[PDB]
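So the structure is just underneath, and the comments pick up after that.
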Amino acid sequence: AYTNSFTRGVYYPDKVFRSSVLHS
Amino acid sequence: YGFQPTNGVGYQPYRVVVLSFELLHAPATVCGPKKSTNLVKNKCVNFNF
């Protein structure tokens, strides 16, 4: 079988805190 | 290498050590002869963390 993720597999690219900031 | 004691320099064996300091993004690790010295707060200060 195969299935569809929707919005899955997002990890914090590294340390360094951060707040409201649409960071790219 | 067939090393032999009667070899001119530049053919004698040299031992090598390569130190590589890495800092992926850890929170803290090894250091040097620091001092710790206490801290403060509310005063314009020159700091090193």
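Note that chain B is numbered according to Swiss-Prot, with residues 495-543 shown in order.
Cβ atoms here come from the backbone N, Cα and C positions, even for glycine.
DSSP assigns B:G496 (variant position) to coil in the three-state reduction, outside any helix or strand. Record note (Swiss-Prot), natural variant B:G496 to S: In strain: Omicron/BA.1. The unchanged residue is displayed.
Counting every protein chain shown, the Cβ of B:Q498 (variant position) has 8 other Cβ atoms within 10 Å. Natural variation at this site is recorded by Swiss-Prot as B:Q498 to R, annotated: In strain: Omicron/BA.1, Omicron/BA.2, Omicron/BA.2.12.1, Omicron/BA.2.75, Omicron/BA.4, Omicron/BA.5, Omicron/BQ.1.1, Omicron/XBB.1.5, Omicron/EG.5.1.
Quoted from Swiss-Prot, the note attached to the mutagenesis of B:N501 to Y states: Increased binding affinity to human ACE2. Sequence-distant contacts (6 or more apart, same chain, Cβ under 8 Å) of B:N501 (mutagenesis position) do not exist in this structure.
Annotation of the natural variant B:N501 to Y in Swiss-Prot: In strain: Alpha/B.1.1.7, Beta/B.1.351, Gamma/P.1, Theta/P.3, Mu/B.1.621, 19B/501Y, Omicron/BA.1, Omicron/BA.2, Omicron/BA.2.12.1, Omicron/BA.2.75, Omicron/BA.4, Omicron/BA.5, Omicron/BQ.1.1, Omicron/XBB.1.5, Omicron/EG.5.1; May enhance affinity to human ACE2 receptor; the original residue is retained in the structure shown.
Secondary structure at B:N501 (mutagenesis position), as computed by DSSP, is coil. The natural variant B:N501 to T is recorded by Swiss-Prot, whose note states: In strain: 19B/501T.
Looking at Swiss-Prot, you'll find the mutagenesis B:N501 to T noted as follows: Reduced host ACE2-binding affinity in vitro.
Take the CB of B:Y505 (variant position) and look out to 10 A: across all protein chains shown you find 11 other CB atoms. Where Swiss-Prot documents B:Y505 to H as a natural variant, the accompanying text is: In strain: Omicron/BA.1, Omicron/BA.2, Omicron/BA.2.12.1, Omicron/BA.2.75, Omicron/BA.4, Omicron/BA.5, Omicron/BQ.1.1, Omicron/XBB.1.5, Omicron/EG.5.1.
The note that Swiss-Prot attaches to the published mutagenesis B:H519 to P is: Increased resistance to human covalescent sera neutralization. Using a 10 Å radius centred on the Cβ of B:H519 (mutagenesis position) and all shown protein chains, the other Cβ atoms total 9.
Contact with chain A, taken as any Cβ pair under 8 Å, is found for the recorded positions B:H519 out of B:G496, B:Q498, B:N501, B:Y505, B:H519. All protein chains considered, the CB of B:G496 (variant position) has 5 other CB atoms within 10 Å.
In three-state terms derived from DSSP, B:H519 (mutagenesis position) belongs to neither a helical nor a strand segment and is classed as coil.
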